[PDB]
Amino acid sequence: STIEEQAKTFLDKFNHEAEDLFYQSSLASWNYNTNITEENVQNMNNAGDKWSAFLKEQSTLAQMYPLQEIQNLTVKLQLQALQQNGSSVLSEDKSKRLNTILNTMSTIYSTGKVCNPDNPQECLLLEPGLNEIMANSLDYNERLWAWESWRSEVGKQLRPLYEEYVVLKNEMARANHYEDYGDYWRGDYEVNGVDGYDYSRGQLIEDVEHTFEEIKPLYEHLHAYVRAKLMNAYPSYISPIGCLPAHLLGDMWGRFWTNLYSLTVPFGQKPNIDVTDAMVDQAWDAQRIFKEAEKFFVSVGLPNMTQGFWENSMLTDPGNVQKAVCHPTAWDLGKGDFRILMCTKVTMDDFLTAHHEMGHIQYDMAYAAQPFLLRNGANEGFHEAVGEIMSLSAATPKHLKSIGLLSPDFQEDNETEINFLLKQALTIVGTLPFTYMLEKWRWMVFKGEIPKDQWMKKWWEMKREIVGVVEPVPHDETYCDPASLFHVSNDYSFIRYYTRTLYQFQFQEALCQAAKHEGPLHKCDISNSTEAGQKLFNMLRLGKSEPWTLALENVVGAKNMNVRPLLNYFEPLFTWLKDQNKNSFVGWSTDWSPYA
Amino acid sequence: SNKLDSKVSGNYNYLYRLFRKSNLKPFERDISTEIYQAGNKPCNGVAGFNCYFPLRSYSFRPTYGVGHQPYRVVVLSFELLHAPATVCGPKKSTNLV
Ligand SMILES: [Zn+2]
């Protein structure tokens, strides 16, 4: 008998007991995320123990199963995602000290306490400390001192540890039969076997770098605007030809520039769109806003949801003795069990975020009929993107006016919409700089192109010329900047947020021309867009059985990512930036330093 | 029967069969519990090399969705043969004048 039948039987079984185990594991997880008790920790631990044990057994026994003589093009994905040799190739002791070194480094990140000088008692964990100082104070000396302390007291402790971990990851990648660990993560985007629709592990490098080069003028104008605002605020600490200080971007890593919005707003007289007092006036709660969003999803033709949603998912802060997390997340407990966690508060940010996780609920529901190892998007970047597309589309003032949040007498003005565009630029566009910097930096670091003794120095050149950030205090090889980041403290690919940012605008434009929207792209709503709703359902009904390139060709017809929507959606913003910067210097120099 | 048959800890009582070598004729009750032989190697009556138990439990819980909750199904089939056909159906009546 052929091996295809054996593979089908094994994968059907694997689906069966894997979905069972995942069901009770997620049941325990939804238990814990609403109660803090020790036996819940215990049973999550041991349920995950059986999870890992049986998964490892099945993967090890299926490692012997080949790929050459197995057809149907979809079982191949099952085998590829089930083999997962990973770090199990090396010896058990190697896995042991890898586990302990990851534990030590993650603990070092979490237990990084900053203590004020001359008083080793008022130490700050950055959770109750700088997180509000950075957003409510504008002290140069305090920010510089905290920045230096965070990059000195932490990175110096694990810089050799970071080198050892990087060497270990590259070694296991080499033992995995990949060129480097960067290619190891690029393998997630490996697509082949279907003519015309293939995708290589080097094509992403080329097209992302080309698109970054194309977008570069937008960052140049944004950086000029931020620099001009900085001289308007601090004319005695920023050169008009040099680079911006690291601790004045808005955050420590240069990820978010939103903290300077209240400082970089050109028209502060006109308040932004904020109707929280409106919903407070009608005494709306989580139930009311969720019914509002429910019929909003109904309006685009998407179906209602069952009972377990509202007699299983609790949508408030329990307070009292029951302790629960207030980070809103949508949990996929598996096999028709879908729940939502969120602490209810009166805020427009909470409004958009709630739209966010309920769109995620529909997202995960879309592929509910797939086999167990197929319950994800074709790629990963679709996830928080499809979650946020509807929220961003409903962010238009027309949707708020129609549903009663905004009074009909509120006439739309160009000033408020331009303020929204600038807030977007400080929020969304500001993520790209640090994104491509860190991402390309790790690709050149893990490729072996950077000497170990000249690592830290090699960090600076492009930092002074690509992102235009100059260090307020010079740093030698003792410092370790990447060790200060949380998202690498748990070793996740940072490409995810760049994919979200670049995909999203394309998605809302696609929805708009699907809805035959006329006029500015920044005045487009997805209300009464049932045809686009069902088309989006057709897009999300696939799962992990086909390449994401086919999904992109389905939504708009492109096998390669397009950056045209990004430019068309900010043509007004681009023109306004050009008009504002026409009387200011364009560009910057890579030689000036604030410390001389 | 989501109200009744769904128990919190899990109704692990009833069974499904999911792997069979061939189909079945209409209307016969098969209670075979032999291990399915997916691979060419013999099963030896135990789970192992491409060998698994064909029967697995329902594992119902109240949290399951509408499409997964238990449903009781009853099939009534009528057979007419060379017999006086005892079971007929109710006949009405009216008051006499
Ligand atoms: Zn999202």
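Since chain A takes its numbers from Swiss-Prot, the residues it shows come out as 19-614.
Header entry for method reads electron microscopy, 2.8 Å.
Heads up, the Cβ atoms here are built off N, Cα and C, so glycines get one too.
Residues or ranges marked as domain 'Peptidase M2' in Swiss-Prot: A:19-607.
As a published mutagenesis entry, A:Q24 to T appears in Swiss-Prot alongside the note: Increases slightly the interaction with RBD domain of SARS-CoV-2 spike protein. Around A:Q24 (mutagenesis position), the C-beta neighbours below 8 angstroms that are at least 6 residues distant in the chain are A:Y83. In the three-state DSSP scheme, A:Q24 (mutagenesis position) is classed as helix.
Quoted from Swiss-Prot, the note on mutagenesis experiment A:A25 to V is: Increases slightly the interaction with RBD domain of SARS-CoV-2 spike protein.
Around A:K31 (mutagenesis position), no same-chain residue six or more apart in sequence has its CB under 8 Å from its CB. Swiss-Prot documents A:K31 to D as a published mutagenesis change and attaches the note Abolishes interaction with SARS-CoV spike glycoprotein.
The C-beta environment of A:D38 (mutagenesis position), restricted to residues of the same chain at least 6 apart in sequence and closer than 8 Å, is empty. When secondary structure is read from DSSP and collapsed to three states, A:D38 (mutagenesis position) falls in the helix class. Looking at Swiss-Prot, the entry for mutagenesis of A:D38 to A says: No effect on interaction with SARS-CoV spike glycoprotein.
Under the heading of mutagenesis, Swiss-Prot lists A:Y41 to A and annotates it as follows: Strongly inhibits interaction with SARS-CoV spike glycoprotein. Within 10 Å of the C-beta of A:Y41 (mutagenesis position) there are 20 other C-beta atoms, taking all protein chains into account.
According to Swiss-Prot, the feature substrate binding site maps to A:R273, A:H345, A:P346, A:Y515. Within 10 Å of the Cβ of A:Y515 (substrate binding site) there are 20 other Cβ atoms, across all protein chains.
Recorded in Swiss-Prot as a mutagenesis result, A:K353 to H, A or D carries the remark: Abolishes interaction with SARS-CoV spike glycoprotein. Around A:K353 (mutagenesis position), the same-chain residues at least 6 positions away in sequence with a Cβ under 8 Å from its Cβ are A:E37, A:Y41.
In three-state terms derived from DSSP, A:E375 (active site, proton acceptor) belongs to a helical segment. Under a cutoff of 8 A between CB atoms, and with a sequence separation of 6+ in the same chain, the neighbours of A:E375 (active site, proton acceptor) are A:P346, A:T347, A:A348, A:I358, A:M360, A:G405. According to Swiss-Prot, the feature active site, proton acceptor maps to A:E375.
The Cβ neighbour count for A:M383 (mutagenesis position), using a 10 Å radius over every protein chain in view, is 17. DSSP assigns A:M383 (mutagenesis position) to a helix in the three-state reduction. Per Swiss-Prot, mutagenesis A:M383 to A is noted as: Slightly inhibits interaction with SARS-CoV spike glycoprotein.
What Swiss-Prot says about the mutagenesis result for A:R393 to K is this: Increases very slightly the interaction with RBD domain of SARS-CoV-2 spike protein. In the three-state DSSP assignment, the secondary structure recorded for A:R393 (mutagenesis position) is coil.
When secondary structure is read from DSSP and collapsed to three states, A:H505 (active site, proton donor) falls in the helix class. For A:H505 (active site, proton donor), other Cβ atoms within 10 Å of its Cβ number 15. Feature annotation from Swiss-Prot assigns active site, proton donor to A:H505.
Around A:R273 (substrate binding site), the same-chain residues six or more apart in sequence whose CB sits under 8 Å from its CB are A:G448, A:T449, A:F452, A:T453, listed in sequence order.
Comparing Cβ neighbour counts within 10 Å across the recorded positions A:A25, A:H345, A:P346, A:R393, the minimum falls on A:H345.
The recorded positions recorded for this entry are A:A25, A:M383, A:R393, A:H505, and the Cα of A:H505 lies nearest to that of A:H345 (substrate binding site). Distance between Cα atoms for A:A25 (mutagenesis position) and A:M383 (mutagenesis position): 27 Å, as a whole number. Look at A:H345 (substrate binding site): DSSP puts it in coil. Checking the recorded positions A:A25, A:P346, A:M383, A:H505 against chain B with a Cβ-Cβ cut-off under 8 Å leaves no residue at all.
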